[PDB]
Amino acid sequence: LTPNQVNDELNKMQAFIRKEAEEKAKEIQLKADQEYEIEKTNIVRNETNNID
Amino acid sequence: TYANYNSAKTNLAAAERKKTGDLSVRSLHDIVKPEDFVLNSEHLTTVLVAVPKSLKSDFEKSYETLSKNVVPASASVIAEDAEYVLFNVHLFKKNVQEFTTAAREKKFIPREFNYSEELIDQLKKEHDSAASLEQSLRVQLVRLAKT
Amino acid sequence: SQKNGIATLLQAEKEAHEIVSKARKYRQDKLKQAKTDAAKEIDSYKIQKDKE
């Protein structure tokens, strides 16, 4: 058949790798969000207790 | 001393052995093009598949009719030894083993290798060391035996 | 040829490196937020206790 199969495959999986990158970035940013929350809450609680 | 001499002789024999044979470990260091060997990222891994001269047609239509994304215009031989040939075949970063298994079902002999200068330096230095050490030991032993 | 197997591939590498760099920036700014928000909240608690 025509070698357009080649371009189809390469573009398809070069998009799959990019979606892999996007999903890993999503996971990383979300996890950073929860870590931010946890550290902030822990520190504020710790200092507020001593203040009281 | 003579044991060392025979050891050096068998080292020379080992070094000269690799100069003849098929391509599963056959050296491709001065007749190898790194540009035809993409290494920057894990997108197209140029596998080095070698086959005897018998299966020319059986191989030439194994990438451009069944494979996936084998980069076109580059699937040919870099050097031929009149009995075996090579091919700079590419494939994915996540499905190397499946295609390797298919090729070995077709009974090809892959060549897996890392282009490193230290390897060529090792080749040259072992050649020189074996030869020179054997010769110098021979002559020193000549004096020693005379004495 | 070499071009579509090398230059575009390196540019895709650059895209992935940009994505991971943005993930790192998200992490860093989120951690700095975790520090600054706690710093501001502790003062709010301190002044609340001190006034009363």
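Swiss-Prot numbering applies to chain A: residues 8-59, in that order.
We read in the header that electron microscopy, 4.8 Å was used to get this structure.
Any Cβ shown, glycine's included, is placed from N, Cα and C.
According to Swiss-Prot, the protein carries these features:
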- A:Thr9 to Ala: Increases ATPase activity 1.4-fold (MUTAGEN)
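Spatially close to A:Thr9 (mutagenesis position) yet at least six residues away along the chain is no residue at all, judged by Cβ distances under 8 angstroms.
The secondary structure of A:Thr9 (mutagenesis position), as reduced to three states from DSSP, is coil rather than helix or strand.
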